[PDB]
Amino acid sequence: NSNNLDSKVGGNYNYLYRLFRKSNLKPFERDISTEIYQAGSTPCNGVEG
Amino acid sequence: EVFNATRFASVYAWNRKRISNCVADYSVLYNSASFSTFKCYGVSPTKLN
């Protein structure tokens, strides 16, 4: 537990997690790309919405 | 037949319609862009199909 180490009044905005990815991962593999996921079939070309 | 309809019941007396014995295509509904709010709980919108 790290309640008194990281937890900051207001919350920690520096800790991120990947909720969306195009395909499943491989063991010991890291992904840092911030490309906008094409959730819909409509291509966004890097435009959020 | 139920959602093109022009009548929507009141919230406190809402209309419930059962759906069974057919094939459901959710992906085509999700791809179409005429709705302004979509969210799911317990399942992701891309997998219903």
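Chain A is numbered as in Swiss-Prot, which gives 437-485 for the residues shown.
Per deposition record, electron microscopy, 3.2 Å.
Positions of Cβ are set from backbone N, Cα and C atoms, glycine also.
The DSSP secondary structure for A:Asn440 (variant position) is coil. Annotation of the natural variant A:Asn440 to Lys in Swiss-Prot: In strain: Omicron/BA.1, Omicron/BA.2, Omicron/BA.2.12.1, Omicron/BA.2.75, Omicron/BA.4, Omicron/BA.5, Omicron/BQ.1.1, Omicron/XBB.1.5, Omicron/EG.5.1.
Quoted from Swiss-Prot, the note on natural variant A:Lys444 to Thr is: In strain: Omicron/BQ.1.1. The Cβ of A:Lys444 (variant position) has no same-chain neighbour under 8 Å that is 6 or more residues away in sequence.
The Cβ of A:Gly446 (variant position) lies under 8 Å from the Cβ of no residue that is in the same chain and 6 or more residues away along the sequence. Record note (Swiss-Prot) on the natural variant A:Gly446 to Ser: In strain: Omicron/BA.1, Omicron/BA.2.75, Omicron/XBB.1.5, Omicron/EG.5.1.
Natural variation at this site is recorded by Swiss-Prot as A:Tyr453 to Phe, annotated: In strain: B.1.1.298. Around the Cβ of A:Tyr453 (variant position), 4 further Cβ atoms fall within 10 Å across all displayed protein chains.
Here the residue is the original one, but Swiss-Prot notes a natural variant at this spot, A:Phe456 to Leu: In strain: Omicron/EG.5.1. Neighbour count (other Cβ atoms within 10 Å of the Cβ, all protein chains): 10 for A:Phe456 (variant position).
Recorded in Swiss-Prot as a natural variant, A:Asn460 to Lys carries the remark: In strain: Omicron/BA.2.75, Omicron/BQ.1.1, Omicron/XBB.1.5, Omicron/EG.5.1. Following the DSSP three-state reduction, the secondary structure of A:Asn460 (variant position) is coil.
Experimental mutagenesis is annotated in Swiss-Prot for A:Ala475 to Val, with the remark: Increased resistance to neutralizing antibodies. Classification of A:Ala475 (mutagenesis position) by DSSP places it in coil, neither helical nor stranded. When Cβ atoms from all protein chains are considered, those within 10 Å of A:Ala475 (mutagenesis position) total 12, not counting its own.
Annotation of the natural variant A:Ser477 to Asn in Swiss-Prot: In strain: 20A.EU2, Iota/B.1.526, Omicron/BA.1, Omicron/BA.2, Omicron/BA.2.12.1, Omicron/BA.2.75, Omicron/BA.4, Omicron/BA.5, Omicron/BQ.1.1, Omicron/XBB.1.5, Omicron/EG.5.1; the original residue is retained in the structure shown. Residues within less than 8 Å, Cβ to Cβ, of A:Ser477 (variant position) and separated from it by at least 6 positions along the same chain comprise none.
Under its mutagenesis annotations, Swiss-Prot gives A:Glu484 to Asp the following note: Increased replication in human TMEM106B overexpressing cells. Under 8 Å, Cβ to Cβ, and six or more positions away along its own chain, A:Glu484 (mutagenesis position) finds A:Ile472.
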